[PDB]
Amino acid sequence: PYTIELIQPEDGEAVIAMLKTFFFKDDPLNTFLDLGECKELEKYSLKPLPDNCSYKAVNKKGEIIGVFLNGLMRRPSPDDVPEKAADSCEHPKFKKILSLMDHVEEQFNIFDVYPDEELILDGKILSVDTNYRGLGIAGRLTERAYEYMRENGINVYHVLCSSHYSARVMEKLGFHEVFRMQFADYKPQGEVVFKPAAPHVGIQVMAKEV
Ligand SMILES: CC(C)(COP(=O)(O)OP(=O)(O)OC[C@H]1O[C@@H](n2cnc3c(N)ncnc32)[C@H](O)[C@@H]1OP(=O)(O)O)[C@@H](O)C(=O)NCCC(=O)NCCS
Ligand SMILES: CC(=O)NCCc1ccccc1
């Protein structure tokens, strides 16, 4: 038995402890790179918390067994200066992940898909404790975000998935692909950067209109 609760920034340490145990070690990109200690990813993960739309799954003992960290994304201003997230990163392995993210954003803008939308919910970090996987926790974390969206007049939930495996979970939850890129085709400087196992395939950006 578990609950789904809003994460407070004072939960930051417990969220990071959980992510270090699971996500830092078992997201397909993190594990491919053997990420290790990564304070930049800790910083990245804590950033969306004050947006007040991130959720934790908590077991009967009060331990965090899952999180979905979300941030609000606003349509770029007409005079927007696009910045590469990778430019502010010192960690070489995480920089590769940020560079991949920058590349996706250079190729695909979710706001082009939804010209009328000013604000979109962005699902940034999804992680469930191994012993609690396959129980629908990812779905219940996601569903709680629908409540936030309803309350705040947000229509679109956008989630960049790091593998076809997790994209399939989002499909089950009613999301559909809006962009994809195979790892085999991601060659920023002429050569492949990510070579995880074949079934991962590549990134898929998933979206749902609620
Ligand atoms: C992706 C992830 C959050 C899914 O969470 P979840 O709460 O287990 O989600 P679900 O319960 O819907 O299970 C998803 C699928 O995992 C598989 N599964 C079943 N039992 C499982 C288990 N004990 N362990 C792992 N996977 C299992 C099933 O294929 C299941 O689909 P199905 O129940 O519809 O048949 C989780 O696997 C995870 O933390 N992965 C590592 C980090 C990651 O990749 N995050 C997403 C980045 S986009
Ligand atoms: C929804 C979700 O969890 N996307 C993960 C992207 C990602 C971010 C940082 C490191 C590795 C991978």
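Chain A is numbered as in Swiss-Prot, which gives 56-265 for the residues shown.
Backbone N, Cα and C define each Cβ position, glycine as well.
Looking at Swiss-Prot, the entry for mutagenesis of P83 to A says: Reduces catalytic activity. For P83 (mutagenesis position), the number of other Cβ atoms no farther than 10 Å from its own Cβ, over all displayed protein chains, is 20.
Secondary structure at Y99 (mutagenesis position), as computed by DSSP, is helix. One mutagenesis experiment catalogued in Swiss-Prot, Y99 to A, is accompanied by this note: Reduces catalytic activity.
A mutagenesis experiment is reported in Swiss-Prot for this position, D177 to A, and the note states: Does not affect catalytic activity. Annotation note: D177 (mutagenesis position) sits in a strand segment as assigned by DSSP.
The feature acetyl-CoA binding site is assigned by Swiss-Prot to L181, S182, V183, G189, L190, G191, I192, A193. Residues within less than 8 Å, Cβ to Cβ, of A193 (acetyl-CoA binding site) and separated from it by at least 6 positions along the same chain comprise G121, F123, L181, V183, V224, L228.
Annotated domain 'N-acetyltransferase' per Swiss-Prot: 181-254, in sequence order, evidence recorded as sequence analysis.
Around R188 (mutagenesis position), taking its Cβ as the centre, 13 other Cβ atoms fall within 10 Å, counting all chains. Following the DSSP three-state reduction, the secondary structure of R188 (mutagenesis position) is coil. Among the mutagenesis entries in Swiss-Prot is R188 to A, noted as: Reduces catalytic activity.
One mutagenesis experiment catalogued in Swiss-Prot, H213 to A, is accompanied by this note: Does not affect catalytic activity. The Cβ of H213 (mutagenesis position) has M128, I165, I175, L176, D177, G178, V233, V260, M261, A262 as same-chain neighbours under 8 Å, each 6 or more residues away in sequence.
Non-local neighbourhood of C216 (mutagenesis position): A222, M225, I258, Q259, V260, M261, each in the same chain, at least six residues away, with C-beta under 8 Å from its C-beta. In Swiss-Prot, the entry for mutagenesis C216 to A states: Does not affect catalytic activity. The structure shown retains the original residue.
Cβ neighbour count for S217 (mutagenesis position) (all protein chains, 10 Å cutoff from its Cβ): 23. Listed in Swiss-Prot is the mutagenesis experiment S217 to A, annotated as follows: Reduces catalytic activity towards tryptamine.
The Cβ neighbour count for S221 (mutagenesis position), using a 10 Å radius and every protein chain shown, is 20. What Swiss-Prot notes for the published mutagenesis of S221 to A is this: Reduces catalytic activity towards tryptamine.
According to Swiss-Prot, the mutagenesis experiment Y241 to F carries this note: No effect on the catalytic activity towards tryptamine. DSSP assigns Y241 (mutagenesis position) to coil in the three-state reduction, placing it in neither a helix nor a strand.
A Cβ within 8 Å of the Cβ centre of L181, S182, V183, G189, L190, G191, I192, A193, the residues given for acetyl-CoA, is found for these other residues of the same chain: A112, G121, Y187, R188, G194, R195, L196, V224. Comparing C-alpha positions, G191 (acetyl-CoA binding site) sits nearest to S221 among the mutagenesis positions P83, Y99, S217, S221, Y241. Counting only the Cα atoms, the space from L190 (acetyl-CoA binding site) to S221 (mutagenesis position) is about 15 angstrom. Filtering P83, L181, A193, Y241 by Cβ distance to ligand 2 (under 6 A) retains the following recorded positions: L181.
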